[PDB]
Amino acid sequence: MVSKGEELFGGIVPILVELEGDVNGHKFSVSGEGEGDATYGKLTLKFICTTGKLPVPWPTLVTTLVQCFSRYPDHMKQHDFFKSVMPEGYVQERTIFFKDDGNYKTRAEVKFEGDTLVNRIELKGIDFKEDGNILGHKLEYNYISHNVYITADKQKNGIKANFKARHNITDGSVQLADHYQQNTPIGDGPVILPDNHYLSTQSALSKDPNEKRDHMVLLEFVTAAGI
């Protein structure tokens with residue numbers, strides 16, 4: 001079989017991201033657009049903070065701001081939950097614990113609206129230190145590689161994932177962000193529940209020389225592995 005879900009991802013797909021956040025009562029909104037090419041694990045997006053200055057570092061929002069665009073090798077296609085649930089989509093939830101600082105909780109719905117794959121996110125951050133690495137913007141504007149470890153959750157008709165992002169601090173240290181994730185389908189239909197595997201993820205952060213708003217240009221490649 002080649003599912004409806006997979007076929008949606010065969011060429012270039014327009015992407016729209018909308019995020020509403022509140023971190024320590026600092027309210028903010030982010031929009032992004034661009035496109036995905038899952039054949040190549042490829043994402044190209046630009047994000048704008050629509051409310052002025054982003055109160056947190058951009059690198060901290062990367063994981064929150066469409067794993068359905070992962071390149072799953074042919075031999076691992078029966079393990080691709082994300083695409084399996086499309087076009088109806090999935091709920092993605094996380095808790096991100098910044099070591100020695102606060103945490104984000106996120107809830108997102110990822111789904112097709114017509115031809116556009118949409119990521120709608122609510123983010124809530126508490127317990128942050130006002131002149132910590134996050135609210136004091138002490139994180140370097142780059143990103144590291146890491147692997148995202150994916151396991152089935154039979155008891156929820158979904159998946160769980162775990163991973164550590166390590167953000168460089170401007171003094172040369174590292175700020176650990178320990179991610180705990182769950183995804184459930186939005187619809188009632190069948191889903192692939194995968195064997196354990198990982199997503200090998202990389203991103204490059206850059207700026208648009210003409211853009212006056214606070215923003216982030218992102219180029220990202222993700223390939224599934226470990227089977």
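Numbers run from 1 along the shown chain.
This deposition comes from X-ray crystallography, 1.9 Å.
Backbone N, Cα and C define each Cβ position, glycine as well.
According to Swiss-Prot, the mutagenesis experiment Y143 to C (Swiss-Prot position 145) carries the annotation: In mut1.9; shifts fluorescence lifetime from 3.03 to 2.74 ns. DSSP assigns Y143 (mutagenesis position) to coil in the three-state reduction, placing it in neither a helix nor a strand. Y143 (mutagenesis position) has a Cβ environment of 21 other Cβ atoms inside 10 Å.
Among the sequence features in Swiss-Prot, the mutagenesis site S145 to P (Swiss-Prot position 147) is noted as follows: Increases fluorescence at warmer temperatures such as 37 degrees Celsius. Sequence-distant contacts (6 or more apart, same chain, Cβ under 8 Å) of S145 (mutagenesis position) comprise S200, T201, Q202.
If you draw a 10 Å sphere around the CB of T201 (mutagenesis position), it holds 22 other CB atoms from the protein chains shown. Record note (Swiss-Prot), mutagenesis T201 to H, W or F (Swiss-Prot position 203): Results in significantly red-shifted excitation and emission maxima. The unchanged residue is displayed.
Around the Cβ of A204 (mutagenesis position), 11 further Cβ atoms fall within 10 Å across all displayed protein chains. Under mutagenesis, Swiss-Prot gives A204 to K (Swiss-Prot position 206) with this note: Abolishes the tendency to dimerize and leads to monomeric fluorescent proteins.
Counting every protein chain shown, 20 other Cβ atoms lie within 10 Å of the Cβ of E220 (mutagenesis position). DSSP assigns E220 (mutagenesis position) to a strand segment in the three-state reduction. Under its mutagenesis entries, Swiss-Prot includes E220 to G (Swiss-Prot position 222) with the note: Suppresses the 399 nm excitation peak, leaving only the longer wavelength peak at 475 nm.
In this structure the C-alpha atoms belonging to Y143 (mutagenesis position) and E220 (mutagenesis position) are separated by 10 Å.
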